[PDB]
There are 2 protein chains.
Amino acid sequence: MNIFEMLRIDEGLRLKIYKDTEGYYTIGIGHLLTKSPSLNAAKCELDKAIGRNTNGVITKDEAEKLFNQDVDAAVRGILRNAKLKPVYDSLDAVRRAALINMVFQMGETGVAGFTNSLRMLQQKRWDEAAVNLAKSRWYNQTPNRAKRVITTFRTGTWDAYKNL
Amino acid sequence: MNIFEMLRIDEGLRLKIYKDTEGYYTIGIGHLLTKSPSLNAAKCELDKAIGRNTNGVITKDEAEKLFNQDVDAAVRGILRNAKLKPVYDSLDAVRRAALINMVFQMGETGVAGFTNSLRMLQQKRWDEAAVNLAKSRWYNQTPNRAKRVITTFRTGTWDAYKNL
């Protein structure tokens, strides 16, 4: 297990534009196209992301390339951010995947706002961090993935992703 | 006077996205970005049309390139269409500009639907064509330009664009 397998489980794979559970247009492995309610906006953003007139449908290799870029963007965002980098640097490889997962989903700015949870993870207070993360808006926005990500931070194991 | 000067008068020039009188996002010299109500859709379509992240603002040379492409697209659309080509081929240079003007605005499919007006222009019944065009939905959608374009078809002169 690693960050790629973890996110494949949390995001699933689609080759056509679809709306996530919050209503946002998404494609590939969790690639957010726009938060605009406009399908035409999403269709244009897709064409921009891929470099051709896709007519709303991508290939398997195109999905993999976007996923590679999106994971790298999350790591880049962590590394540039003064609140995220120290936490990332302090974590073991499994817990680093849980952090990248959160930034992949919510972005650098969003995750950097989890001030108290970040502090608890840096202090290695795993149980208290898990309790605190479960109070966040994130926990109800995407509950299935949030519970698995929190188990990962709590335990430092892949228990939540076993057999998935 | 020619088609370029004619359209500069009818469309005006803007270097930032604006909405036309029908509410559609437009830029440059009458370059329609989208009929979607979404500004985000329009912003993405602009980036696609130009080939860079424009942040909603283009250069004078970029406006000229889009205008060159858009006039050529209108001529290409006339030449491929069985209802438009015979009319175009029959018209003098001034009246051909009035026809290109209409196709630049409404598209090949749209203008090809003016069955009776097209027939009258091919038959050189200028007065009757002018009366008939003034009954169309186009005449009330964009009345200032429609009156000038109709004068051009009626007279075969540039009278309607003199000093503008």
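Per the header of the entry, the method used was X-ray crystallography, 1.8 Å.
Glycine residues also receive a Cβ, built from the backbone N, Cα and C atoms like all the rest.
The active site, proton donor/acceptor feature in Swiss-Prot is assigned to A:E11 (among others). DSSP assigns A:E11 (mutagenesis position) to a helix in the three-state reduction. The Cβ of A:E11 (mutagenesis position) lies under 8 Å from the Cβ of A:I29, A:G30, each on the same chain and at least six residues away in sequence.
The feature active site, proton donor/acceptor is assigned by Swiss-Prot to A:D20 (among others), with experimental evidence given as support. A coil conformation is recorded for A:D20 (mutagenesis position) in the three-state DSSP classification, outside any helix or strand.
A strand conformation is recorded for A:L32 (substrate binding site) in the three-state DSSP classification. Cβ neighbour count for A:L32 (substrate binding site): 18 (other Cβ atoms within 10 Å of its Cβ, all protein chains included). For A:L32, A:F104, A:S117, A:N132, the entry in Swiss-Prot reads substrate binding site.
Where Swiss-Prot documents A:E11 to N as a mutagenesis experiment, the accompanying text is: Loss of 84% of enzymatic activity.
Under its mutagenesis entries, Swiss-Prot includes A:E11 to A, F, H, M or N with the note: Complete loss of enzymatic activity.
Its Cβ placed at the centre, A:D20 (mutagenesis position) has 14 other Cβ atoms within 10 Å. Recorded in Swiss-Prot as a mutagenesis result, A:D20 to C carries the remark: Nearly no effet on specific enzymatic activity.
Quoted from Swiss-Prot, the note on the mutagenesis of A:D20 to A, N, S or T is: Complete loss of enzymatic activity.
A:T26 to E appears in Swiss-Prot as a mutagenesis experiment; the accompanying note says: Complete loss of activity at neutral pH; covalently bound substrate. For A:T26 (mutagenesis position), applying a Cβ distance below 8 Å and a minimum sequence separation of six or more within one chain yields A:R14, A:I17, A:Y18, A:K19, A:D20, A:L32, A:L33. In this structure, A:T26 (mutagenesis position) is part of a beta strand by DSSP.
Among the mutagenesis experiments that Swiss-Prot reports, A:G30 to A is described with the note: Almost complete loss of enzymatic activity.
Under a cutoff of 8 A between CB atoms, and with a sequence separation of 6+ in the same chain, the neighbours of A:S117 (mutagenesis position) are A:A129, A:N132, A:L133, A:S136. The note that Swiss-Prot attaches to the published mutagenesis A:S117 to I is: 500-fold decrease in enzymatic activity.
DSSP assigns A:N132 (mutagenesis position) to a helical segment in the three-state reduction. Among the mutagenesis entries in Swiss-Prot is A:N132 to I, noted as: 5-fold decrease in enzymatic activity.
Record note (Swiss-Prot), mutagenesis A:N132 to M or F: 2-fold decrease in enzymatic activity. The unchanged residue is displayed.
With A:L32, A:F104, A:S117, A:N132 listed as the residues that bind substrate, the site has a largest C-alpha separation of 26 Å. Its own atom aside, the Cβ of A:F104 (substrate binding site) has 25 Cβ atoms within 10 angstroms in the protein chains shown. Its own atom aside, the Cβ of A:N132 (mutagenesis position) has 19 Cβ atoms within 10 angstroms in the protein chains shown.
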